[PDB]
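Asks: Quick one: structure below, then a few questions.
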Amino acid sequence: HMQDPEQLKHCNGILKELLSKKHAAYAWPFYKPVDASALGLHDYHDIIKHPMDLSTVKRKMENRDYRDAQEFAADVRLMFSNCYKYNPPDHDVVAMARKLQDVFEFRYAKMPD
């Protein structure tokens, strides 16, 4: 669609915001792939089939992997879902995920038509 490049600029804007200092207090667990070994999470890859994180979203954006906004949003949401799947709902990381997802969803819902 003709709108796809403009919409992907909006996606790129969101991505930059999610990685910005503004949100670093709660965004940082999502900056890089979960290093399960390093963290002693030896069940992580048995539970999470499709790991996702903001550095991977960024690589896919830069490489023009995403063909539309919907595809980008699915990856960002996958990242949050993995957090909700793996962690008890009262863990601080889940609170951080919900805060960053709120940033995401509110700005995603402003995408130009």
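Sequential numbering from 1, following the chain as shown.
Per deposition record, X-ray crystallography, 1.4 Å.
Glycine residues also receive a Cβ, built from the backbone N, Cα and C atoms like all the rest.
Swiss-Prot gives this note for the published mutagenesis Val34 to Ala (Swiss-Prot position 376): Abolished binding to histone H4 acetylated at 'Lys-12' (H4K12ac). Swiss-Prot lists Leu39 to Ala (Swiss-Prot position 381) among its mutagenesis entries, and the accompanying note reads: Reduced binding to histone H4 acetylated at 'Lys-12' (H4K12ac). For the mutagenesis of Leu41 to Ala (Swiss-Prot position 383), Swiss-Prot gives this note: Reduced binding to histone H4 acetylated at 'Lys-12' (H4K12ac). The structure shown keeps the original residue. Where Swiss-Prot documents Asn87 to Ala (Swiss-Prot position 429) as a mutagenesis experiment, the accompanying text is: Abolished binding to histone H4 acetylated at 'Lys-12' (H4K12ac).
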Asks: Cα distance, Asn87 (mutagenesis position) to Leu39 (mutagenesis position), nearest Å?
Replies: 13
Asks: Measure from the Cβ of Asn87 (mutagenesis position) and count the other Cβ atoms within 10 Å, all protein chains considered.
Replies: 15
Asks: Note down the number of other Cβ atoms within 10 Å of the Cβ of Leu39 (mutagenesis position), including every protein chain shown.
Replies: 9
Asks: Do me a favour and check the Cα-Cα span between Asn87 (mutagenesis position) and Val34 (mutagenesis position); whole Å is fine.
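Replies: So the Cα of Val34 (mutagenesis position) lies 13 Å away from that of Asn87 (mutagenesis position).
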Asks: Just going by other Cβ atoms within 10 Å, which of the mutagenesis positions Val34, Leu41 has the emptiest spot?
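Replies: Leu41, out of the mutagenesis positions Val34, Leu41, has the fewest neighbouring Cβ atoms within 10 Å.
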